[PDB]
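Working notes, structure below.
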Protein chains: 2
Amino acid sequence: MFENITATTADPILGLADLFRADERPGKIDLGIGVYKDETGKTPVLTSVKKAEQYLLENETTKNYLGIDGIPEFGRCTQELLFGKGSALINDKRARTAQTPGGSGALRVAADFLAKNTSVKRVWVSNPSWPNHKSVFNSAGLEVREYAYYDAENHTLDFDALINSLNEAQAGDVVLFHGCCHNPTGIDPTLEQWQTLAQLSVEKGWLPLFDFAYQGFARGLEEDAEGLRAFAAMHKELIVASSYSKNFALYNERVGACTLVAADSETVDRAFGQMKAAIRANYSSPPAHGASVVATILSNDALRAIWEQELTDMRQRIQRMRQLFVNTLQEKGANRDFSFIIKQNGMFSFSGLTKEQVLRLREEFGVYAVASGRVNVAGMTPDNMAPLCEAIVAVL
Amino acid sequence: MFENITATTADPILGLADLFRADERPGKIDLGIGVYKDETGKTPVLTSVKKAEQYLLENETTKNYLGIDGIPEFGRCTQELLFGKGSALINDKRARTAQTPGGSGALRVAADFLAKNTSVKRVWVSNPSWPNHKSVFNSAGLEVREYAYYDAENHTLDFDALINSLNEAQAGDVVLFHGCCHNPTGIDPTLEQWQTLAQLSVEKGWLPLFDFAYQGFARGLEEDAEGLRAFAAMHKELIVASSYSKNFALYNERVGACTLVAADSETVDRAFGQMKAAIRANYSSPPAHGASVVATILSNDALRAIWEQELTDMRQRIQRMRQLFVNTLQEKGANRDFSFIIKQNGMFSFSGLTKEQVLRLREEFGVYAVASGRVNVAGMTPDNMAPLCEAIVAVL
Ligand SMILES: O=C(O)CCc1ccccc1
Ligand SMILES: O=C(O)CCc1ccccc1
């Protein structure tokens, strides 16, 4: 049965991990997959997380199955984070949340739900894209089409080209937006641009799907949700696939949520029934540990205070590395102004390197970035900055 | 977009949970979903598990993403459990294991892998069936057909009808077998019958898929894998979807594995590449905590000894409840010989109750069983036995 199966290429970001592991060169530097590293170049468990895990060790009395949609308190805390305490969406019971295995799991659940239960045939994503969107949506039988997004010459959001390319989207198409820290460009709509897109989306009949994996990493928890909230104020329906992987540094525990919004409580509950069916046909119920940690932290004032400071600390260290990167590139003799890197939000710099420059970086220098030219600024430290900048300058 | 979505019925086992929760009657008894309860009627975390969790709290230094196939040691320990230390399958590197979110996740991964990469169009399951097999395989676009299995009059495996009904399966069809503790009948092939089916399967060109969620609950860890091992000795290819939910009482941490077997190392590695692609398009990488616990216990002699005794203890308590159930039914005045219940393996008794008898049990008596007549013997205690048996006798 398996004799004639075609070989495939690996996940083009997660697959960097294996390459990096096999590399026996001592000075190798990982700027690939977007995980946060501290000053020492490691990716620690947050202190708030360790404290919550100690609590769970001492107080959990069962591993009995969670409901298909996971921990009720986790859903409640998620909706508050997404929409704001006192949101009309919450008051009017228009939102239902399933805890999922990561935002990736939430994306697949959304895709299966839409494919089976609606007339959706196409999802629009930005170019440049995040590779796994195509993989997930195609797996559920949905076409993926790309809209224009990034003006590579001014290093801004090309709002005109964005709007014009989306004129091709039909009513009933899905349009995927990154909530904040657009991956890979790090360029987000202004609040005013979010409000314009919200209005356009309503007029054009698009279904908004928010991929929201970086809440807290652009400006702050509440600020980063402004765009989503602008859409929520304007739409009857939308979906959010959110993640706690990055903002809790809980990557491997697979902690995310798929939140369904409809016009009213009757409609969302009936629709959510089919979302639960899409889960039943997949992994049945979500993993407790990571979601329990999140719910524990979010519902306890003291832990929440510690966690929010840790998140601020991560964002601030990345901002320091961002400035140091640009300074060091200059000092190392770069043949380009890299000032545009400062404008970018989140963990990355979308640096303008070509695919061949990134291949050479890996081959000759043991510096690992994504083929798109995306580099993980959150993986830079004072100790690895000089070598990595020397490498980049050498390939320009 | 969501206005016209059709309502659906809940997962017909997991959905019992909600019903049971809403029931405000004090004497309610849950004999539905197959989770183990101890003498006190609760479902404890195993001591071996708590010890492993303490170890992880004290010693984990990161939550960085696992590879798409999960923890390497977890795969190694899984293959040893499945095939035996020193198996030619392991020596010849013919097996590849992905850690998944439960056996349910492993079933979906297998289904997606097969649907996308092979000519498989149909999966054969037993009647009576486990409801979620149909849901999972249908979700990937595969037809599910049923083979005969249980002789309800002799309470044995109807081996003749099994073999005759499978004559309809074509070469290239998948045939799903439960490794041990067939759900819901509790009746398994003898070793000799396993060997006969292994031979038949090779002759007929079926792809064997083992659903192996109860290793340790029929007779013992090694004994329960005899049937799988009989198939592994005879086949070039097969798939195992295994679970640690029950044998580690780790239900909500979603700990399972999808193991792919091919003729040789080159074929399985190429095929496994596409299995990883099916994972990438789904939840991306598996949850660390529960799999870390399993790997920790399985690789440490002291913890492994404690865990294997805890598993023995669970099996033995269920066997005691099984005998007490039958005795109490007799004493309470049952109008049937229920001796056949003693022959059944695993957590359940497939009791012969009709769908209306189970509905009446829930409605009138607050005793919750599955609509098929399946009752969770592992949920019975000395304290709830009298009421539940009084209820059953009342509905006969
Ligand atoms: O590097 C990233 O783009 C974020 C981390 C990640 C990568 C691929 C799948 C899930 C998460
Ligand atoms: O009750 C069972 O049959 C086993 C527990 C279970 C039920 C449904 C999905 C996954 C596991």
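Our numbering is plain: 1 for the first residue shown, then up by one each step along the chain.
Going by what the header records, the deposited coordinates were determined by X-ray crystallography, 1.9 Å.
For all residues, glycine too, the Cβ spot is worked out from N, Cα and C.
Sequence annotations record features per position, and here Swiss-Prot assigns L-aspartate binding site to A:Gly34, A:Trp130, A:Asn183, A:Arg374. Annotation of the mutagenesis experiment A:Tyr65 to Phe or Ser in Swiss-Prot: Slight changes in activity. Mutagenesis annotation in Swiss-Prot: A:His133 to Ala, described as Slight increase in maximum velocity of the overall transamination reaction between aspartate and 2-oxoglutarate; the structure shown retains the original residue. One mutagenesis experiment catalogued in Swiss-Prot, A:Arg280 to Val, is accompanied by this note: Reduces first-order rate constant over 25000-fold. For the published mutagenesis A:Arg374 to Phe or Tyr, Swiss-Prot gives the following note: Second-order rate constants are reduced by >5 orders of magnitude.
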Can you tell me whether DSSP puts A:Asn183 (L-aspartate binding site) in helix, strand or coil? coil
Go through the mutagenesis positions A:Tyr65, A:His133, A:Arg280, A:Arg374 and pull out the ones with a Cβ less than 6 angstroms from some atom of ligand 1. none
Relative to ligand 2, which of the recorded positions A:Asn183, A:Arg280, A:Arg374 have a Cβ found under 6 Å from one of its atoms? none
When the Cα of A:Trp130 (L-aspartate binding site) is compared with the Cα of each of the mutagenesis positions A:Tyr65, A:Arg280, A:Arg374, which one is closest? A:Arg374
Using a Cβ-Cβ cut-off below 8 Å, which of the recorded positions A:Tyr65, A:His133, A:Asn183, A:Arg280 are near chain B? A:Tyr65, A:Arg280
Restricting the comparison to the recorded positions A:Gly34, A:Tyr65, A:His133, A:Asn183, A:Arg374, which residue's C-alpha is spatially nearest the C-alpha of A:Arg280 (mutagenesis position)? A:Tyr65
Would you list the other residues of this chain near L-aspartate - those whose C-beta lies within 8 angstroms of the C-beta centroid of A:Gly34, A:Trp130, A:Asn183, A:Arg374 - in sequence order? A:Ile13, A:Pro184, A:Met347, A:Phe348, A:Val370
Counting other Cβ atoms within 10 Å, pick out the least crowded of the mutagenesis positions A:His133, A:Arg280, A:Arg374. A:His133
Across every protein chain in view, the count of C-beta atoms other than its own within 10 A of the C-beta of A:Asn183 (L-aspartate binding site) is 23
For A:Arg374 (mutagenesis position) and A:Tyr65 (mutagenesis position), what Cα-Cα distance in Å is obtained after rounding to a whole number? 40
Nearest-integer angstrom distance between the alpha carbons (Cα) of A:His133 (mutagenesis position) and A:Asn183 (L-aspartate binding site): 11
Whole-Å Cα distance, A:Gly34 (L-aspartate binding site) to A:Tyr65 (mutagenesis position), is 31
